[PDB]
Amino acid sequence: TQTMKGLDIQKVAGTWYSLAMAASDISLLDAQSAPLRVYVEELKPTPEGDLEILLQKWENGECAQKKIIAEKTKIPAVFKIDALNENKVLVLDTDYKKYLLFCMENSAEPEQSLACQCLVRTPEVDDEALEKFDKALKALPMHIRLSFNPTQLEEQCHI
């Protein structure tokens, strides 16, 4: 468990770039159409305190815009993106203004499906953020890690 203490979810509002992403299984992130290959654009939290995510996911030969609600929980750094409320999104760490680390995990067999990202505010490769991402990662059963250059970060689906 790495989790962000004293997370003001309101301060994560706005634009983010999926600088890097890692997952427990290669097949979760290997191809463009892989199921956890998602690209965050914006985080819109509701006054309720729930969290709306605009993302892109490569879909029917097309980068597709998607909108998703992660529902809040008693834990402020932990949300539930609705399936059977099966998938938890945990915010591991953020400074609000440069980086944010999160992971998503399957409830049923956790290590079987776990993906995490290093989000940044700008399309620049932040060495500190990626350092922080790689040390949050040391402790986890990761088998695929991807990262993106500034050009790719300004393109839909990091293409």
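Here chain A follows Swiss-Prot, giving residues 20-178 in order.
Keep in mind that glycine also has a Cβ here, set from the backbone N, Cα and C atoms.
Looking at Swiss-Prot, you'll find the natural variant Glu61 to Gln noted as follows: In variant D. In the three-state DSSP scheme, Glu61 (variant position) is classed as strand.
Among the sequence features in Swiss-Prot, the natural variant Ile72 to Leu is noted as follows: In variant W. Under the DSSP three-state reduction, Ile72 (variant position) is assigned to strand.
Quoted from Swiss-Prot, the note on natural variant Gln75 to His is: In variant C; found only in the Jersey breed. For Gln75 (variant position), the same-chain residues lying six or more positions away in sequence with a CB closer than 8 A to its CB are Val57, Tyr58, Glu60, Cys82, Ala83, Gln84, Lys85, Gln175, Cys176.
Proximity of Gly80 (variant position) to non-local residues of its own chain (separation of 6 or more, Cβ distance below 8 Å) is seen for none. In the three-state DSSP reading, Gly80 (variant position) counts as coil. Under its natural variant annotations, Swiss-Prot gives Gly80 to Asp the following note: In variant A.
Natural variation at this site is recorded by Swiss-Prot as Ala134 to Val, annotated: In variant A. All protein chains shown were included, and the count of other CB atoms within 10 Å of the CB of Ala134 (variant position) stands at 24.
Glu61 (variant position) sits 18 Å from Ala134 (variant position), counting Cα to Cα.
Cβ neighbour count within 10 Å across all protein chains ranks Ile72 highest among the variant positions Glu61, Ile72.
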